[PDB]
Amino acid sequence: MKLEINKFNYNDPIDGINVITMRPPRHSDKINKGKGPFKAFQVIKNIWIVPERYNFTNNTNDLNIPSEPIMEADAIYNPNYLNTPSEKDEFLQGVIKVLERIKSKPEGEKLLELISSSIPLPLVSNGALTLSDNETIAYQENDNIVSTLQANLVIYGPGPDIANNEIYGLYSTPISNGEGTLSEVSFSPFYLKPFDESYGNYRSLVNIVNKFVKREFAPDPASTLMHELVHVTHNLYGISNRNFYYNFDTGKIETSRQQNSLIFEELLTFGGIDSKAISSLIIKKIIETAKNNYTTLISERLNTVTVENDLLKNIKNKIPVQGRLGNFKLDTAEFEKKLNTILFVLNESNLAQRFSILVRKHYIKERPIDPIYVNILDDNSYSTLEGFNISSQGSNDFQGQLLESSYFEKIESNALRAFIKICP
Ligand SMILES: [Zn+2]
């Protein structure tokens with residue numbers, strides 16, 4: 001069946017199929033007592049949109065201006081953002097439009113198909129693969145669980161910083177042992193953080209001899225979400241380990257941050273020039289670790305399955321295996337090929353090239369730039385087929401991402417980074 005993106009209005013009635021009231025996956029943590037349930041929409045099979053602020057972890061529990069100086073220089077705080085039905089519907093339309101943009105090119109459609117079908121490896125109960133809260137969300141009505149529905153990804157609005165984007169895996173052992181875990185993404189399609197890039201096609205003073213200089217650009221929020229979707233793929237395949245750092249001075253992996261380092265998960269997910277010189281030693285160690293984790297799961301868990309059900313069919317489509325029930329073995333050549341695609345081909349820089357989207361040269365930015373607001377629901381500013389770089393308006397070749405473009409609106413903030421207003 002061709003991949004379907006479900007459209008919705010925030011006021012669509014509950015149906016128990018694609019529209020539910022969802023109990024938070026992290027409902028058991030004491031910081032989440034009494035939160036929810038929240039209206040949720042199944043935009044793609046096993047992919048849910050929840051138009052609510054992300055505040056289900058220790059670092060996101062308080063949406064107010066922080067009580068410590070921990071705040072980041074380009075953060076914008078507003079505890080009231082996304083508390084009205086109109087802002088929730090705008091958020092829902094924005095996430096749906098960004099997903100339609102991602103599905104508009106074959107590389108984006110295949111990424112969405114991969115997240116939709118790549119369920120975490122379930123536990124075995126009475127010889128059958130059986131679902132847990134690591135692979136599902138609960139439809140709660142009053143104080144009763146009506147049903148559990150499969151979920152590989154739940155997309156929420158932003159945490160405390162309304163211009164920040166983050167990903168959280170639900171269970172820390174499955175995220176790195178080859179099983180995989182449900183992911184929650186906090187995403188902001190309307191509040192963007194600009195970046196610097198050298199460019200020469202902009203209005204310049206006549207006395208400037210060389211106009212090729214660093215200029216400010218806004219990111220395409222589809223590139224921002226695709227970045228998080230690559231992290232999601234790593235989380236679903238259980239190959240994410242955030243404890244490793246890449247040291248740019250030595251070219252070595254380390255288990256702690258050093259002077260000139262970057263979390264290795266971010267180095268791979270962003271890609272670009274910084275991932276082109278990774279040593280064969282690092283690449284072989286990553287592949288051998290994943291292969292050993294998968295060999296162990298096939299031997300200790302998949303070979304204990306005695307019940308052929310739809311979940312087993314789904315897992316055989318996710319994990320390349322050979323053999324028959326009770327005697328499966330990893331298909332090494334096909335496993336290596338899929339793993340290298342998910343780790344080294346799938347990244348924000350490679351996907352941005354396919355969509356003609358400008359991204360920065362390095363994951364780490366040299367300086368903070370104040371966030372802007374942009375109404376991406378306006379087709380005159382942002383289209384699903386071309387994003388901000390609309391050819392019929394002469395904005396091809398990344399010019400529509402130039403920050404002086406009229407649709408990027410300034411946000412006035414106070415010294416504490418508190419949101420004051422959008423300047424139209
Ligand atoms: Zn990232």
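The count begins at 1 with the first shown residue.
Header entry for method reads X-ray crystallography, 1.8 Å.
Backbone N, Cα and C define each Cβ position, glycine as well.
Secondary structure from DSSP puts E228 (active site) in a helix. What Swiss-Prot lists as active site is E228.
The annotation Zn(2+) binding site is assigned in Swiss-Prot to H227, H231, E266 on the grounds of experimental evidence. Under the DSSP three-state reduction, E266 (Zn(2+) binding site) is assigned to helix.
The number of other CB atoms found within 10 A of the CB of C423 (mutagenesis position), across every protein chain shown, is 10. According to Swiss-Prot, the experimentally introduced change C423 to S is described as follows: Artificially assembled toxin fragment (light chain plus translocation domain) does not digest VAMP2 in neurons, is more susceptible to proteases.
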Spatial neighbours, same chain, of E228 (active site) - Cβ under 8 Å, 6+ residues apart:
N165, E166, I167, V185, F187
Cβ under 6 Å from ligand 1: qualifying recorded positions of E228, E266, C423:
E266
Cβ-Cβ neighbours of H227 (Zn(2+) binding site) (radius 10 Å):
25
Helix, strand or coil by DSSP: which one applies to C423 (mutagenesis position)?
strand
